[PDB]
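Here's the structure we're looking at; comments come further down.
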Amino acid sequence: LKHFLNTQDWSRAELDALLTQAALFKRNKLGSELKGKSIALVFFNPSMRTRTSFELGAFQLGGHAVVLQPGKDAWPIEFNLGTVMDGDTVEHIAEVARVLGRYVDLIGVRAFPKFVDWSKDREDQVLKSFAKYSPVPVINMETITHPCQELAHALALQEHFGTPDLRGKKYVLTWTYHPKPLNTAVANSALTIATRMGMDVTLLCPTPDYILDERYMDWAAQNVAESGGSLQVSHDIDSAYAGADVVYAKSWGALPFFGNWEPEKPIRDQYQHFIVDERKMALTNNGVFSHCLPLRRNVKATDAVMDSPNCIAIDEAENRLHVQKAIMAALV
Amino acid sequence: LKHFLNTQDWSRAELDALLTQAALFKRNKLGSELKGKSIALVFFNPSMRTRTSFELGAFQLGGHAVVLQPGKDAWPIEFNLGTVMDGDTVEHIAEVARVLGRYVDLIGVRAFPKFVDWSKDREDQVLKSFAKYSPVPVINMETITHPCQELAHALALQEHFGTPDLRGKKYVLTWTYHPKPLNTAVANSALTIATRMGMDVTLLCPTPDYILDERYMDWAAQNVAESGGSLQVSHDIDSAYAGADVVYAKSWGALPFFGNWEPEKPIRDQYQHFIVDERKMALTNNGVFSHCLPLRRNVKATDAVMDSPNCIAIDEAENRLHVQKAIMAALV
Amino acid sequence: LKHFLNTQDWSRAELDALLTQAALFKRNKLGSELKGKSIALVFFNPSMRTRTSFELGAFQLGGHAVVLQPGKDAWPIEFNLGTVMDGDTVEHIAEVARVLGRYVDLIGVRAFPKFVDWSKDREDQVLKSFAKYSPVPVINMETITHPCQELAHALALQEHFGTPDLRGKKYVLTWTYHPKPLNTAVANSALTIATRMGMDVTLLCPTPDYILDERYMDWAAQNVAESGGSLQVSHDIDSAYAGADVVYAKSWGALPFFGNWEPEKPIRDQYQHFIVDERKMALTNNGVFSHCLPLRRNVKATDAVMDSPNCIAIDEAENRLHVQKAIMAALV
Ligand SMILES: CCC[C@H](NC(=O)CCC(=O)O)C(=O)O
Ligand SMILES: CCC[C@H](NC(=O)CCC(=O)O)C(=O)O
Ligand SMILES: CCC[C@H](NC(=O)CCC(=O)O)C(=O)O
């Protein structure tokens, strides 16, 4: 059974096919690839773009999306095995998955880490659980990786440079400020897709503490070795931005401090200058700037940068609808 | 780009056309004016009638409604410009609108005032923001005015009197009791539509403190001067109800006391007799009584009055579905 | 006007017809029995299976479901008559029903008891209110009885034994442990359907305190007298499980202790051994085990029992979708 948990699990040929069908669905939004079918969208965290682009994509394809929010409407799920359920968890994913598997044709899930212990959050238990017990294809709507966002990003880029081949482009994935520590998910997915697309990726972040987990720094290496691109870390802003083609901002907490954020507040606070501003965008080769959104203005980026024509975040967001339709149509 | 923020922005010819298409949709509920299209319903406050009649109207027209509740499911939005987003607001309406604008064909928004400072609430910032940044038509689902409800009301009336011409009818818009101060929105919209329809509007309320904002009292004046009707204020019950044709109840807090309700509690509390009862309905020319709902029984109106055959609140509510389908079909 | 509040209100011929159309819809999921129609699903409590199977069933039949959650999205309703609404209730069911009656073709409602006073909860006020004021057919999505679940259960059984006639089968409806006291609804519905299907029902529970309300113990009697089966109470486990064909577990609080659960905690706590385990399932005539779900693993049943092939809870759950489509198609 084929799922869509990470782009990494897919071959370059399949990804390529996915971006093209995306491009296609973008030319003709309506179809019947999902006529009579349906998908259960399970959210354990907030969402606007994801929720909306999926709910519409299913409608635009003849299917129907059923949104579920365990804890709000649906019953809270248990993921640990053999555990004795006498706490707050009402049912077990082993039953929930097999059941959704009787009503729907697809299952999408969204569950940000709990931020208490990275060791435990890096196992991506919810998504893996779903994938294991579900008799139907499972789709990552973001956990510790945001595969869907990756393709939307990749397409917005291929669109911008007028070609599918993005090799040779200097891609700068920059960390950026945020009053509180956020999920690394997108940063990981960015690094993964940027390296996979064969670009000259530069992971810009404040201190070595902010470097992404090894798994992802390693997936990146294999991608370079494959796409003939390159990965590189930089703690110096200007040296990075210097003549870039693409610039993706994303704030996230330092993994080492998981479960111990107190000592990090003072640390991140001294890097607010990482915000993406015109000055930095000036240092680029008329580069394009993007973000997954929701973006906090004048914190992650400046009003100028957002209103700037080089900001393709809106297009990238819209592609989420086309990319996801390609993923669903594929999986069925 | 044409929106539907207020009936006032529309010419009488257009409104007239809207009520007729409403009457039409009421004869044949199913159509394809929205085939393949969709609308994002953004609610910052509770709703039953609005949510339901829109969600169904879109379905009855081949479209699809995507309900969003910033703060519950979707991410909380920021409306102030240049502000530095390091608080509770996660994204800015400038991005949210442009984005929804990539997924949907229409956007509906509902945001009651915050009741802290009328000066700030009277600017209808959320609706105006949406209208400004959205590349697609925006629809007022109620803010400081309830345009949609107006047409539902106007149609229920034209239906009741068997004619579109409601001139000459004595329309009494009466304030009514409620333990807590409520939005003036409906009262404004009532005054606006009643005067616009050319009736003999009488704004009945306890003290001059309860008279509606100037903007609305002025829109009303221009409507009289146009429709050849009349506006009038009354602090005396009986003199008002006296031989009326229409009676619309609605409770709301006194604008002067915005942000300072403590001193108003004792004031409203001494007007509970404003409740709509049989006695008052007796003083009318076999008039018809209505309310936008949700109505608190035996507080705003008496059980008798509601169960009375002259109560057309249920029909008025149902029209909300027909009126709104006319508005959507129009806007696309 | 015909509703679906309880299976009891229906004749055996109608129920029989319902299970067959269910079996049918199970062979061909898509249809147009609900083309253009819609149903308002009102939930005053959490739900996963019910919400999802209804929302999809309506979609699979050309209709549209509109989910409403009074208190979350929709406004909180008042059910008591003549009461003076100056509290938390915003509108009255008399208006809500008549209104939904103008937008939808069907209304489903879910409202678990309040657990404060059984005397008051046994009147099933919400469902009865809905049925009374609604001009359209009302469907019990579970209150003090779970009619829908009954048919899903009955079908999963007829499917398992390869025949519609389940007479002669030893049906053991066993109470089971749960840290907190739960609704008796399902237990009642089980007793009702098991006896109605003409099986040898045995109500297994700890102490006479746990025996279900008289109404249900009496409906059961009349069912036996009709279906030629039998009802029986057992406080001894083994004597019950002993060579059974069907085993339905369900935890619920002792009715006598309604509003006074303190003194029951210590009582239920000494019956955790009621959990359904392999040992007990061994004592059965290769019986089949089921539960309505959501089930708390290693509390109500053991991991073994759930993963056991005799556990038909997943199939029973899936039937909820087929059974409910038969109920809707019928009611319109
Ligand atoms: C697609 C982005 C989802 C998420 N974003 C947040 O939860 C940020 C919340 C905030 O800044 O208030 C994240 O960090 O990955
Ligand atoms: C269509 C009416 C919406 C709203 N009503 C309320 O929020 C009243 C709430 C209450 O009375 O509990 C208002 O005052 O305009
Ligand atoms: C279909 C079952 C619905 C409900 N179940 C619960 O509310 C159990 C909640 C829990 O065990 O946490 C009940 O008891 O009837």
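Chain C uses Swiss-Prot numbers throughout; the residues present, in order, are 3-334.
Method on record in the header is X-ray crystallography, 2.8 Å.
Cβ atoms here come from the backbone N, Cα and C positions, even for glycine.
Features as listed in Swiss-Prot:
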- C:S49, C:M50, C:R51, C:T52, C:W77, C:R112, C:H148, C:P149, C:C150, C:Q151, C:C294, C:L295, C:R322: carbamoyl phosphate binding site (BINDING)
- C:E144, C:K252, C:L295: N(2)-acetyl-L-ornithine binding site (BINDING)
- C:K302 to A, E or R: Significant decrease in enzymatic activity (MUTAGEN)
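The binding-site residues near ligand 3, defined by a Cβ under 6 Å from one of its atoms, are C:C294, chosen from C:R51, C:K252, C:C294.
Proximity to chain A (Cβ-Cβ distance under 8 Å) holds for the following binding-site residues out of C:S49, C:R51, C:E144, C:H148, C:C294: C:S49, C:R51. Listed in sequence order, the binding-site residues from C:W77, C:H148, C:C150, C:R322 having a Cα within 10 Å of the Cα of C:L295 (N(2)-acetyl-L-ornithine binding site) amount to none. If you measure from the Cα atom of C:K302 (mutagenesis position) to that of C:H148 (carbamoyl phosphate binding site), you get 19 Å. Sequence-distant neighbours of C:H148 (carbamoyl phosphate binding site) (same chain, 6+ residues apart, CB-CB distance under 8 A): C:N142, C:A187, C:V188, C:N190, C:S191, C:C294.
Every protein chain shown contributes to the tally, and the Cβ of C:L295 (N(2)-acetyl-L-ornithine binding site) ends up with 21 other Cβ atoms within 10 Å. Those same-chain residues not listed among C:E144, C:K252, C:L295 yet with C-beta within 8 angstroms of the centroid of the N(2)-acetyl-L-ornithine site C-beta atoms are C:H148, C:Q151, C:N185, C:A187, C:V188, C:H293, C:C294, C:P296. Within the set of binding-site residues C:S49, C:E144, C:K252, C:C294, C:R322, no residue has a CB atom less than 6 Å from any atom of ligand 2. Contact annotation for chain B: of the listed binding-site residues (C:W77, C:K252, C:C294, C:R322), C:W77 place their CB atoms under 8 A from a CB atom of that chain. Within 10 Å of C:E144 (N(2)-acetyl-L-ornithine binding site), counting CA to CA, the binding-site residues C:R51, C:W77, C:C150, C:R322 contribute C:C150.
Rounded to a whole number, the C-alpha distance linking C:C150 (carbamoyl phosphate binding site) with C:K252 (N(2)-acetyl-L-ornithine binding site) is 16 angstrom. Reduced to three states, the DSSP call for C:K252 (N(2)-acetyl-L-ornithine binding site) is strand.
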